[PDB]
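Heads up: the structure comes next, in structure tokens.
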Amino acid sequence: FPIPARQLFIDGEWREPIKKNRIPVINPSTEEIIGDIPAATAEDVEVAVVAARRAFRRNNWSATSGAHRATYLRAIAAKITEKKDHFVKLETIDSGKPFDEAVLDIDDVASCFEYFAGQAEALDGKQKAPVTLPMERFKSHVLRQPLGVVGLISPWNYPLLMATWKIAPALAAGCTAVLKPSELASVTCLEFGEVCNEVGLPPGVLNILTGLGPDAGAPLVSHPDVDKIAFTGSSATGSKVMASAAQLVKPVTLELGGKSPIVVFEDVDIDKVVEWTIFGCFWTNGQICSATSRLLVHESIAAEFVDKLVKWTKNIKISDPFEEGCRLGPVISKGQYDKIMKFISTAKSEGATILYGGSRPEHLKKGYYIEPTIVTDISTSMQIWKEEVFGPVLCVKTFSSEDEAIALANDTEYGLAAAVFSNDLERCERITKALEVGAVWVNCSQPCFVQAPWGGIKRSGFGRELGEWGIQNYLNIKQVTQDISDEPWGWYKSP
Amino acid sequence: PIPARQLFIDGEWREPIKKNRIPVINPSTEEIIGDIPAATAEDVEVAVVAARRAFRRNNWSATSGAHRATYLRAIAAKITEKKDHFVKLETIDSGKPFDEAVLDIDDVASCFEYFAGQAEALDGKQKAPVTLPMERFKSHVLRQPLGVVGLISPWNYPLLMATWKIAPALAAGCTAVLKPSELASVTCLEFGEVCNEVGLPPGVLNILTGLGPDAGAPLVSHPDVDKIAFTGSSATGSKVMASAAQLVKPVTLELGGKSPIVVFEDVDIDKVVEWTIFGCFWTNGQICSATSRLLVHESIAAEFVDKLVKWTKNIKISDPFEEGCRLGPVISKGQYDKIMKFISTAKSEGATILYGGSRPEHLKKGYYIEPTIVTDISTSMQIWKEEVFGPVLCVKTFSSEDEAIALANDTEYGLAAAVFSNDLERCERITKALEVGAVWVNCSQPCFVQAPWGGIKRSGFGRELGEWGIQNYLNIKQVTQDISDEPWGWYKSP
Ligand SMILES: *[C@H](O)C[N+](C)(C)C
Ligand SMILES: *[C@H](O)C[N+](C)(C)C
């Protein structure tokens, strides 16, 4: 099977970049160029937002009902499901994640559009929600209107699914949007532009611009007619996005990954837990914004736990993502490959011992492949304990008391997620409340349902996506307050 | 007889570390009537460390909303009991008519009582179940306080604007550093003693007065402050957000505007004219959501503006304590100048001061200005675009409904708007089309704590008050639990 060659998706049609640049698509499994994607610039950003503004002003989208827009979202979920095999293949070759992971992403893409079709519908009965006032002179209610034209910026670790997390609620709210996917993985998002045509989404409601960060993303963020930005990616970049938005006091949401702890107490089924620790740091080839990449395990069961950890870890088949049984593919790019190696490198140079992994798999000579890696004998002053590695790399420290666990778990500038393992469910509740985190998993790690709110605190960003919080990111909450008295205010004296 | 206070930090009156102070001026007499402490970065540092420790103790942040509500109601009761005191200190510090001040102070009691209620509602939302489509998992939502928050409030409603931020943050279980404006800091400092009188735990609320750059900017940039709530000018708002961005800390912004009041032909002119006066001249014109641009129909224009000036004419411009005062001095001479500059610049660009434009005839000193009405406007004029923040109104005609809509939305701002018309269908159509955060229908300016407040566009973002107020200060925490005790079954068992 080959790969699609697309132009930019603007105003319902396929448009060459104005400066005509393209950049390559590399298969992370082979390090070879397998195609290329259009590379948008500020000039293309300008025509996409003009088209999005034009579409927002038309009589067929933004002032329509939630139920109406829901028919489009359900059509998308259907289409995505209909073209299921096409999207998982592309996602697998583009992102490098195992085929099996890929199929669950495309399943989750359709589920997300379904869920928000529902949220669009439920939005209709929330309109003109009454606000009881103290004074019978006045009455009040709330309108939930679409905010306007929005910029959506989505990362490459779940390419289509991270885009949908932003596309779905924004379209449910009645906004029109410009999507900027990551240059490292843009193939399925571009294909999404066809789905839009095929379901008859009005032109300009969604526009998809691929390209480099400074060229396609930055102009979107700084554009004077974009009302809001939703960003997911690195904390470093998120700071730059917000600095830029601040010039026009433009609102943002940010989900900036983290350094999430997984806290394991003495009283557990060690074989079920070790699999969750593996899933929480090595699944998605370790490229998980909510990676439980700090293991804190009670020294009581430490040795045994670490033992069976390496045991399960060694049994992880590392291979090309299309081959049956693959549980770990290559990391996304050479830049990322180098960065992870430098993290491992610097780790031992600060005197930490690479218990397992830490290098290419000898049996794979090409591709950005890395061994699932367990780092031990860790100080809390080491770079690898502080910083997001975004590769299959796990740090490990033991703890004495519950209070030491909590303090260790919370000793980070980040605060996206955390997981806590213990059969003592009273203890689980105590730890859950104490964690300085936006998402806590109890006796599991990493399942993210569209039904529940998602985001972080501290340097992991702010705002909640998904669930009943998703739509609200895209709304103008309009207060409307009417004087029904028909009588002089009576404050000023009449002449 | 104005109080002399130190900084309120950790439940104690603490002297600024560099022990500087700055004047307090009665806007009516231009005389230094006292002084307030001026904090520096050092003071911020110890006040934040004080809020943080207070947040870690076990008598505030992890307690119930209901527990914290008892303090909220106690505060509201104490303010009510000390009403006369606060009303007078506000009237002399801020410069709004005594009558405006009593309403303000009533409103801060009511605001603390409302959010006591919302704190109690908050307990009822803890562990709200979220239905999952997998039997293996259950989920719920916890609503926990964010942490230490920086609250920055402006001088046009000194205690009220501060209250609007203190009340939800404390309701949420946060601890707070408050930095009021240097131009009206006395009731806010005085609020400190109220906190001790009710037994508010030390460090839960901290009150640093001072200069923006010495006191505000270091709060905004402090690495242990979790969030900033800001009301003020759009220009400063850009700056606080830019600064907060350095550490990706969240922000709410309400940034004033250039709000239109649209008046159609089917209106009782005298009622509508009075509201128009209220919309632009009340609070001495220092209204963030001032409806400062009158869009009035052709067929009823010149009539409307005559009776308009005939209302503007007998507005008593007295010292704020005198009887019947319906307009007072603006806050400072700094502000006085740039409002004057705004008016001369209007004449130069070829506008006509249909009334006012100068110093009141009968009041020789004080930063007083007559209620000003400006016609003969082109939309390219400075006075049409920019926020004056003074008792100055622009008027323009229109004739199409689609024309009024376009003129009303022809601003980079988007805080509020007022629309007047007996036909309520037309009211509905207009309120939907206005690119704005709040629409008043057949009135202008009533703000109830019950309803969500905030703007869009250049006027900022975020909703305060109402059932939106508390959630600005919350960590919405997802908690999803595996209740299967079965293997996940992803990888292969060794
Ligand atoms: C839930 O698991 C969310 N991510 C983004 C990591 C898949
Ligand atoms: C109500 O009018 C809102 N303000 C800020 C003016 C009090």
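Chain A uses Swiss-Prot numbers throughout; the residues present, in order, are 3-497.
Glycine is treated like the rest: Cβ placed from N, Cα and C.
Under the heading K(+) 1 binding site, Swiss-Prot lists A:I28, A:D96, A:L186. Taking the Cβ of A:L186 (K(+) 1 binding site) as centre and 10 Å as the limit, one finds 19 other Cβ atoms among all the protein chains shown. Reduced to three states, the DSSP call for A:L186 (K(+) 1 binding site) is coil.
Annotation comment: Swiss-Prot describes A:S156, A:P157, A:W158, A:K182, A:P183, A:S184, A:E185, A:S236, A:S237, A:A238, A:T239, A:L258, A:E390, A:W456 as NAD(+) binding site, evidence class experimental evidence. Sequence-distant neighbours of A:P183 (NAD(+) binding site) (same chain, 6+ residues apart, CB-CB distance under 8 A): A:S156, A:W158, A:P161, A:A165, A:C191, A:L192, A:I210, A:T212.
A:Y160 (mutagenesis position) falls within neither a helix nor a strand when secondary structure is assigned with DSSP, and so counts as coil. According to Swiss-Prot, the mutagenesis experiment A:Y160 to A carries the following note: Decreases binding affinity for betaine aldehyde; increases binding affinity for 4-(trimethylamino)butanal.
Record note (Swiss-Prot), mutagenesis A:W167 to A: Decreases binding affinity for betaine aldehyde; increases binding affinity for 4-aminobutanal. The unchanged residue is displayed. DSSP assigns A:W167 (mutagenesis position) to a helical segment in the three-state reduction.
The Cβ of A:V251 (K(+) 2 binding site) has 23 other Cβ atoms within 10 Å, all protein chains considered. Secondary structure from DSSP puts A:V251 (K(+) 2 binding site) in coil. The K(+) 2 binding site annotation in Swiss-Prot covers A:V251, A:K460, and the record cites experimental evidence as its basis.
Following the DSSP three-state reduction, the secondary structure of A:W285 (mutagenesis position) is helix. Every protein chain considered, the tally of other Cβ atoms within 10 Å of the Cβ of A:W285 (mutagenesis position) stands at 23. The annotation that Swiss-Prot gives for the mutagenesis experiment A:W285 to A reads: Decreases binding affinity for betaine aldehyde.
The active site, nucleophile feature in Swiss-Prot is assigned to A:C291. With a 10 A radius on its CB, A:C291 (active site, nucleophile) counts 24 other CB atoms from all the protein chains. Secondary structure at A:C291 (active site, nucleophile), as computed by DSSP, is coil.
Among the mutagenesis results in Swiss-Prot, A:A441 to I has the note: Decreases binding affinity for betaine aldehyde; increases binding affinity for 4-aminobutanal. The residue drawn here is the original one. Its Cβ taken as reference, A:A441 (mutagenesis position) is surrounded by 28 other Cβ atoms within 10 Å in the chains shown. In this structure, A:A441 (mutagenesis position) is part of a beta strand by DSSP.
Annotation of the mutagenesis experiment A:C450 to S in Swiss-Prot: Loss of partial inactivation by betaine aldehyde in the absence of NAD(+). For A:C450 (mutagenesis position), other Cβ atoms within 10 Å of its Cβ number 19.
In the three-state DSSP scheme, A:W456 (mutagenesis position) is classed as strand. Taking all protein chains in view, 24 other C-beta atoms sit within 10 angstroms of the C-beta of A:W456 (mutagenesis position). Looking at Swiss-Prot, the entry for mutagenesis of A:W456 to A says: Decreases binding affinity for betaine aldehyde.
Checking the recorded positions A:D96, A:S156, A:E185, A:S237, A:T239, A:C291 against chain B with a Cβ-Cβ cut-off under 8 Å leaves A:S237, in sequence order.
Here the CA atom of A:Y160 (mutagenesis position) lies 10 Å from the CA atom of A:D96 (K(+) 1 binding site). With respect to ligand 1, the binding-site residues A:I28, A:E390, A:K460 contribute no residue with a C-beta closer than 6 angstroms to one of its atoms. Around A:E185 (NAD(+) binding site), taking its Cβ as the centre, 20 other Cβ atoms fall within 10 Å, counting all chains. When Cα-Cα distances from A:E390 (NAD(+) binding site) are compared across the mutagenesis positions A:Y160, A:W167, A:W285, A:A441, the shortest belongs to A:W285. Using Cα positions, the member of the recorded positions A:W285, A:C291, A:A441 nearest to A:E185 (NAD(+) binding site) is identified as A:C291. For the recorded K(+) 1 site, residues A:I28, A:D96, A:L186 set the reference point as the centre of their Cβ atoms, and the other residues of that chain within 8 Å of it by Cβ are A:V27, A:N29, A:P30, A:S97, A:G98, A:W158, A:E185, A:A187, A:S188, A:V189, A:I334, A:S335. Farthest C-alpha pair in the NAD(+)-binding residues A:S156, A:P157, A:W158, A:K182, A:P183, A:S184, A:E185, A:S236, A:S237, A:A238, A:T239, A:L258, A:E390, A:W456: 24 Å apart.
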